[PDB]
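For reference, the structure discussed in these notes is given below.
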Protein chains: 2
Amino acid sequence: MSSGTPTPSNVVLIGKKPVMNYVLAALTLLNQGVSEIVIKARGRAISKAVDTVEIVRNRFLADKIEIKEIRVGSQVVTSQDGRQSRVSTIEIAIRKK
Amino acid sequence: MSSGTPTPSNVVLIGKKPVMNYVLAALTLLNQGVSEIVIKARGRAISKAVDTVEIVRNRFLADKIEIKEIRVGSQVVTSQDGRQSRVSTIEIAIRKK
């Protein structure tokens, strides 16, 4: 590994995109070379994080898919000014094989 | 003297109510006798379950509050007709002391 990408490879952030975009994205990552991927979401985006992984584990690979770890908690992040805001963050790590 | 027997109430379900109703409810439960309460939510209601407990642990009791367990997963429930629907369920158990 000597490339160095500013773009994250194994971590995705749930924004305002339709769930279908994230589902196909994770599937593409498996065939791209990433077997363990972590979907990170926060606030009201938590609902999509689970919705995405639930589809992925009950559609393309059910028996063969495996869970790695699931953690939910409030993270201290900074606002646009520089204000400490606590936001409920969730890291979902799944293992594809 | 009464002929009314006590009943166990330690689980709550997140519906369409504002978060302020759940926060105060959990606080009332502690002073009512229930130190360990489990907030159960599902689907798009997952966001309120965490939003509620986050406020409760960062307002009234921060240091003294303790987490018991957190589990998220799809449960197989029946629809109004009797159709098997999988829905992303979450059980958040906290310990108030």
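Don't overthink the numbers, they just go from 1 along the chain as shown.
Every residue gets a Cβ built from N, Cα and C, even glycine.
The RNA binding site annotation in Swiss-Prot covers B:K16, B:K17, B:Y22, B:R42, B:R44. The DSSP secondary structure for B:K16 (RNA binding site) is coil. Cβ neighbour count for B:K16 (RNA binding site): 6 (other Cβ atoms within 10 Å of its Cβ, all protein chains included).
The Cβ neighbour count for B:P8 (mutagenesis position), using a 10 Å radius over every protein chain in view, is 6. Swiss-Prot documents B:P8 to A as a published mutagenesis change and attaches the note No effect on cis-trans isomerization of dimer.
The note that Swiss-Prot attaches to the published mutagenesis B:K17 to A is: No significant effects on binding affinity for RNA. The C-beta environment of B:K17 (mutagenesis position), restricted to residues of the same chain at least 6 apart in sequence and closer than 8 Å, is empty.
Annotation of the mutagenesis experiment B:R42 to A in Swiss-Prot: Moderately decreases binding affinity for RNA. Long-range Cβ neighbours of B:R42 (mutagenesis position) (same chain, at least 6 residues apart, Cβ-Cβ under 8 Å): B:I14, B:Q75, B:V87, B:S88, B:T89, B:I90.
Among the recorded positions B:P8, B:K16, B:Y22, B:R42, B:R44, the ones whose Cβ sits under 8 Å from a Cβ of chain A are, in sequence order, B:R44. In this structure, the CA atom of B:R44 (RNA binding site) is 27 Å away from the CA atom of B:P8 (mutagenesis position). Taking the Cβ of B:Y22 (RNA binding site) as reference, residues of its chain lying under 8 Å away and at least six apart in sequence are, in sequence order, B:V12, B:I14, B:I39, B:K48, B:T52.
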